[PDB]
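Note sheet for the following structure.
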Amino acid sequence: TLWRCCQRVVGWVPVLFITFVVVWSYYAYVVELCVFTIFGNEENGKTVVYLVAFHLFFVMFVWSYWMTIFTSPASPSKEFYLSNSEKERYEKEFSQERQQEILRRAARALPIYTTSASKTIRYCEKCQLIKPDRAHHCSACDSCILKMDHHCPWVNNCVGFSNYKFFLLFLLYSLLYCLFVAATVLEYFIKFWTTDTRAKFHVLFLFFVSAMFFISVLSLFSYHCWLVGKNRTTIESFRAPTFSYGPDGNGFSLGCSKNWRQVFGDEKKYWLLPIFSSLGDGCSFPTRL
Amino acid sequence: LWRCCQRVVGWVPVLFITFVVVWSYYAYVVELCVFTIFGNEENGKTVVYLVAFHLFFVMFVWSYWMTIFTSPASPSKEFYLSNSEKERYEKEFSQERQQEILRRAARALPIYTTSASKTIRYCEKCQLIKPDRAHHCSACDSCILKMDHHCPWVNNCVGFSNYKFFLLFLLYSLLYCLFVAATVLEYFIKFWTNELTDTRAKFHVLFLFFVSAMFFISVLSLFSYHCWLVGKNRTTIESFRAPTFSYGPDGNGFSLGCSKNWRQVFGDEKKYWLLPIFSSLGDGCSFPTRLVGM
Ligand SMILES: Nc1ncnc2c1ncn2[C@@H]1O[C@H](COP(=O)(O)OP(=O)(O)O)[C@@H](OP(=O)(O)O)[C@H]1O
Ligand SMILES: [Zn+2]
Ligand SMILES: [Zn+2]
Ligand SMILES: [Zn+2]
Ligand SMILES: [Zn+2]
């Protein structure tokens, strides 16, 4: 009955956890490292430079992170749904052959260039719609997601056509945020090991939390730089889409340069900003052939 | 009672300045940096301007806030007439013996200055003996240590506690306005000669340059005056009426040399010089004299 409320709340636990670490990291770097440690030293130039630079990375990180969480994933348009007449004929029908004929007649009026592994029309039983190309159903979001990449638990949201560029920038600014911390706390991490009671706990934690997050998230970032240039989602990287000419891992590829511009766009000024600049509408995609 | 009315109406200059500063933040960030500069298609200057602007905007609002809410220092309870001395002072009818009551108390205090008539500097309202450089302000309704002047733009007195914050407030005001004027100028040129014609951005970019230039030219004169007062170790009051010591009036009676005079306000630790954090030497109730006696 009330299982929805607890299920919905527990989904925010990874978000609140990450949010706490970021708030703690701000307190640790600004107060403990810059004010108590670096400003505990008589160097006002080094303290200000770090504080200014830190706020630039911290803003780009929180901005990208926020956008990846609250950008709702796009769903298929009204045209892909079975009308109340045709969905009755589909539910009334018992022969799979005639079921496929119902779906094929509506789908041929839609920009669909892919089929299932069994060359059947990609259809969603729960949503009662014909899945657009690259779209998949997520049982966590309980919906079909356009150009679905994966349901990322750390943002309590699906990473799809709307989220993807924000998700990528979130990864990018995560490495930069953590690398900058590790590179600047290192000079003082060496000193802390080789004596303030409170400052050491936060500075010691600061260096290897930033390092652990760097070495971990860096693997994912290199993974997606492959994916963007190949024009493949994570789902497609495990199951290549099947076109009219058979399976093709490169069926949506337009070349390395043009594949990136499908995600980041043609406006060069928006590439590094968590502002939506992805080409297309998510319900149809340019084909290689 | 109009003292209640004074408290509310006193915030009008503060709220007015707050409006101009909030408006300046919106105008420079949204209208100038987002609509105008980022429309020109290169985010290299936009990030630099947005980063630099936030450095000056923070130091300006920080200094302004500190000058407003730093309560002015008052004389210690030793400078107040005790319940014994207030009686015999009130009983006396001869002014000559009244001074002797104040003189006997003043000689137990680190006081090296008198009035122009060589009488003990005494406050009738607070019923205390004014410390050196301290003055009574009827707006604050109190005696202010090393009082410089009552400032309406901060709804507060600029005294011993405020002065370095007030100075930083002036400094970061000039820098904030100079940075705005120097960066908006190139785009101020465009709007008049119609290289840019946006309706909303024009009002804010034009007003940004005028208001920043008008505030710069005005505050710069005041700032240079106070840079000279600090080197002379003189409050604004003292620069018009030199204090009277045991050896007569002396405009330089509190001077300790140019270097040491600045250190009285900003301190010896350079890391606090530019920061709105209290670093002034002394206690405000006594000050080193040039000749002898502290
Ligand atoms: N109620 C007040 N409001 C504003 N300023 C005051 C007030 N009372 C004294 N002052 C300041 O102190 C001076 C007034 O006379 P006093 O030297 O006796 O000071 P005081 O009575 O406050 O201790 C004024 O400065 P000026 O004569 O050199 O122009 C004034 O700035
Ligand atoms: Zn679905
Ligand atoms: Zn999902
Ligand atoms: Zn008084
Ligand atoms: Zn006052």
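We're sticking with Swiss-Prot numbering for chain B, so the shown stretch reads 6-299, in order.
Quick reminder: no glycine exception, Cβ is built from N, Cα and C everywhere.
Within the same chain, residues at least 6 positions away in sequence whose Cβ sits under 8 Å from that of B:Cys156 (active site, S-palmitoyl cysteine intermediate) are B:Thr72, B:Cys162, B:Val163, B:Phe171. Following the DSSP three-state reduction, the secondary structure of B:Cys156 (active site, S-palmitoyl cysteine intermediate) is strand. Taken from Swiss-Prot, the feature active site, S-palmitoyl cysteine intermediate covers B:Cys156.
In the three-state DSSP scheme, B:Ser143 (substrate binding site) is classed as coil. Under the heading substrate binding site, Swiss-Prot lists B:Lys135, B:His140, B:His141, B:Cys142, B:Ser143.
Annotation comment: Swiss-Prot describes B:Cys142, B:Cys145, B:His155, B:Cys162 as Zn(2+) 2 binding site. Residues near B:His155 (Zn(2+) 2 binding site) in space but far in sequence (CB under 8 A, at least 6 apart, same chain), listed by position: B:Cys142, B:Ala144, B:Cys145, B:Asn161, B:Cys162, B:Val163.
Per Swiss-Prot, domain 'DHHC' is recorded for B:126-176.
Sequence-distant neighbours of B:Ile22 (mutagenesis position) (same chain, 6+ residues apart, CB-CB distance under 8 A): B:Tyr69, B:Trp158. While the structure shown retains the original residue, Swiss-Prot records the mutagenesis experiment B:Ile22 to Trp with this note: Strongly reduced catalytic activity.
Over all protein chains present, the Cβ of B:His154 (mutagenesis position) has 15 other Cβ atoms lying within 10 Å. For the published mutagenesis B:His154 to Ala, Swiss-Prot gives the following note: Loss of catalytic activity.
For the recorded site, B:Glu243 (mutagenesis position), the DSSP three-state label reads helix. As a published mutagenesis entry, B:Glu243 to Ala appears in Swiss-Prot alongside the note: Mildly reduced catalytic activity.
Look at B:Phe271 (mutagenesis position): DSSP puts it in a helix. Mutagenesis annotation in Swiss-Prot: B:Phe271 to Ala, described as Mildly reduced catalytic activity; the structure shown retains the original residue.
Within the same chain, the residues at least 6 positions away from B:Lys135 (substrate binding site) whose Cβ sits under 8 Å from its Cβ are B:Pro80, B:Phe84, B:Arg126, B:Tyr127, B:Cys128, B:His141, B:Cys148, listed in sequence order. The Cβ of B:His140 (substrate binding site) has 21 neighbouring Cβ atoms from other residues within 10 Å, across all protein chains displayed. Taking CA atoms as the reference points, B:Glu243 (mutagenesis position) and B:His154 (mutagenesis position) are 11 Å apart.
Less than 6 Å separates the Cβ from ligand 4 in the case of none of the recorded positions B:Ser143, B:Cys156, B:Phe271. On a Cα basis, B:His140 (substrate binding site) lies 22 Å away from B:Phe271 (mutagenesis position).
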